[PDB]
Amino acid sequence: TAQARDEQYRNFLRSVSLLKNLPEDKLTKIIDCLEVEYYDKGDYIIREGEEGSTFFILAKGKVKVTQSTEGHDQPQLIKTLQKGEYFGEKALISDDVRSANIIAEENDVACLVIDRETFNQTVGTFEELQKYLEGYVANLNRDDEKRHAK
Ligand SMILES: Nc1nc2c(nc(Sc3ccc(Cl)cc3)n2[C@@H]2O[C@@H]3COP(=O)(O)O[C@H]3[C@H]2O)c(=O)[nH]1
Ligand SMILES: [Sr+2]
């Protein structure tokens, strides 16, 4: 049922650090506008260098994050993300192309997809979250420069 569906998504979204304290009305907007994408082991969810305007929330499975760096021929494995975590916000906050690869590490991986407008009208609407995200993005820029990202 419609309401049972919204409830299952609402319960899951409340468990995401970034959305935990969001007001009910904005959480409802996320629930009405989100889309679901499934991936199999090895699939690229995001490719470094491509244009991107969507924010992702890992709803099932695990993915790996890889990045091209100076001195290396193959992208370096930066970290792994699991259910409840998110990615893709950097492109929206810096207004730039994707800065790393996100690859499905398991079969039947599932991500919740949120467009730029929705992201701006919800998360970007509260100064608390905006400030948190900017600070986090600033740290990522510093990690990139440290490992000599390409
Ligand atoms: N440049 C860079 N990106 C990183 C790094 N670690 C991650 S996982 C992650 C996700 C969310 C938070 Cl708050 C913190 C870490 N990412 C994600 O990869 C995405 C590629 O696409 P994008 O749109 O550039 O967003 C990027 C980020 O979300 C990193 O050390 N350097
Ligand atoms: Sr850049």
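We number chain A the same way Swiss-Prot does; the residues here are 269-418, in that order.
Using the three backbone atoms N, Cα and C, a Cβ is placed for every residue, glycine included.
According to Swiss-Prot, the protein carries these features:
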{"type": "BINDING", "residues": "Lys347, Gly356, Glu357, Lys358, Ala359, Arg366, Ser367, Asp412, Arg415", "note": "3',5'-cyclic GMP 2 binding site"}
{"type": "MUTAGEN", "residues": "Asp412 to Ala", "note": "Reduces cGMP binding affinity; when associated with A-415"}
{"type": "MUTAGEN", "residues": "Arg415 to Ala", "note": "Reduces cGMP binding affinity; when associated with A-412"}
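Shown here: features listed in Swiss-Prot, placed on the structure.
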{"residue": "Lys347", "record": "3',5'-cyclic GMP 2 binding site", "Cβ contacts under 8 Å, 6 or more apart": "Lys332, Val333"}
{"residue": "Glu357", "record": "3',5'-cyclic GMP 2 binding site", "Cβ contacts under 8 Å, 6 or more apart": "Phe323, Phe387, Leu401, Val405"}
{"residue": "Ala359", "record": "3',5'-cyclic GMP 2 binding site", "Cβ contacts under 8 Å, 6 or more apart": "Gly320, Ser321, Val365, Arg366, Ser367"}
{"residue": "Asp412", "record": "mutagenesis position", "Cβ contacts under 8 Å, 6 or more apart": "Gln335, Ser367"}
{"residue": "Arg415", "record": "mutagenesis position", "Cβ contacts under 8 Å, 6 or more apart": "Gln335, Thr337, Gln344, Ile346"}
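The 10 Å shell around the Cβ of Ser367 (3',5'-cyclic GMP 2 binding site) contains 19 further Cβ atoms across the protein chains shown. In this record, 3',5'-cyclic GMP 2 is bound by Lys347, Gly356, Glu357, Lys358, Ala359, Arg366, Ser367, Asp412, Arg415; the longest C-alpha to C-alpha distance in that set is 20 Å. In three-state terms derived from DSSP, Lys347 (3',5'-cyclic GMP 2 binding site) belongs to an extended strand segment.
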